[PDB]
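Input: a single structure, listed below in structure tokens.
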Amino acid sequence: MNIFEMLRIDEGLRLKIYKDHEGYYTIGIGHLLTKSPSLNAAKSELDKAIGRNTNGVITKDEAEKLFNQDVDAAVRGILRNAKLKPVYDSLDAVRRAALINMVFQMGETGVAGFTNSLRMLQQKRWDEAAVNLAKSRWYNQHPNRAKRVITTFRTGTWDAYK
Ligand SMILES: [Cl-]
Ligand SMILES: [Cl-]
Ligand SMILES: [Co+2]
């Protein structure tokens with residue numbers, strides 16, 4: 001399995017503009033367009049992003065392209081961050097993907113804010129990190145997904161994903 005398949009499972013695929021669980025406009029595979037109420041605003045971001053008059057609807061290839069860019073960006077964010085890099089480096093392949101998933105969903109900056117879980121991950125204190133991760137708004141607002149990720153961190157296997 002890999003980060004791509006994993007996030008595809010977590011975020012699903014939508015070709016038409018949609019409002020997310022928080023009421024934000026998104027499209028594709030978890031690509032946030034804007035946090036604004038204006039559907040026009042979202043259309044415009046979209047057109048800006050795709051390079052064409054989309055009218056809120058995109059193609060699968062277009063979707064996968066925003067996905068690659070987005071996955072790329074998450075990693076860069078990780079590598080740029082003084083708090084995230086070292087943890088990332090200390091992790092194994094499966095766990096790195098779990099970190100990416102989180103950076104992707106909440107941003108580099110939101111993730112760097114989980115000071116305590118990051119320390120625990122850095123020390124390989126799997127069980128405790130997982131307990132700590134679950135005490136968040138993240139988890140409470142995304143019970144199912146958050147559980148697959150936390151689990152992945154805990155086991156270092158793709159089991160939550162099979
Ligand atoms: Cl973009
Ligand atoms: Cl969820
Ligand atoms: Co959310």
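Any Cβ shown, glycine's included, is placed from N, Cα and C.
With a 10 A radius on its CB, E11 (mutagenesis position) counts 20 other CB atoms from all the protein chains. When secondary structure is read from DSSP and collapsed to three states, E11 (mutagenesis position) falls in the helix class. For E11 (among others), the entry in Swiss-Prot reads active site, proton donor/acceptor, with the evidence type experimental evidence.
Among the features that Swiss-Prot reports, active site, proton donor/acceptor is placed at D20 (among others), with the record citing experimental evidence. In the three-state DSSP classification, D20 (mutagenesis position) falls within coil.
Positions annotated as substrate binding site by Swiss-Prot: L32, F104, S117, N132. Every protein chain shown contributes to the tally, and the Cβ of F104 (substrate binding site) ends up with 25 other Cβ atoms within 10 Å.
For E11 to N, Swiss-Prot lists a mutagenesis experiment annotated as follows: Loss of 84% of enzymatic activity.
Listed in Swiss-Prot is the mutagenesis experiment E11 to Q, annotated as follows: Complete loss of activity.
One mutagenesis experiment named in Swiss-Prot is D20 to E or Q, and its note says Loss of 99% of enzymatic activity.
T26 (mutagenesis position) counts 20 other C-beta atoms within 10 Å of its own C-beta, drawing on all protein chains shown. Record note (Swiss-Prot), mutagenesis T26 to H: Facilitates transglycosylation more effectively than hydrolysis; covalently bound substrate. The unchanged residue is displayed.
For the mutagenesis experiment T26 to E, the note given by Swiss-Prot reads: Complete loss of activity at neutral pH; covalently bound substrate. Classification of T26 (mutagenesis position) by DSSP places it within a strand.
The mutagenesis experiment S117 to V is recorded by Swiss-Prot, whose note states: 50-fold decrease in enzymatic activity. Neighbours of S117 (mutagenesis position), defined as other CB atoms within 10 A of its CB across all chains, total 24.
If you take the C-beta of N132 (mutagenesis position) and look for same-chain residues 6 or more apart in sequence within under 8 angstroms, you find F114, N116, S117, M120. In the three-state DSSP scheme, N132 (mutagenesis position) is classed as helix. Record note (Swiss-Prot) on the mutagenesis of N132 to M or F: 2-fold decrease in enzymatic activity.
Here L32 (substrate binding site) is positioned 4 angstrom away from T26 (mutagenesis position), judged by their C-alpha atoms. Around the Cβ of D20 (mutagenesis position), the number of neighbouring Cβ atoms within 10 Å comes to 15.
Overall, the recorded substrate-binding residues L32, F104, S117, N132 cover a maximum inter-Cα distance of 27 Å.
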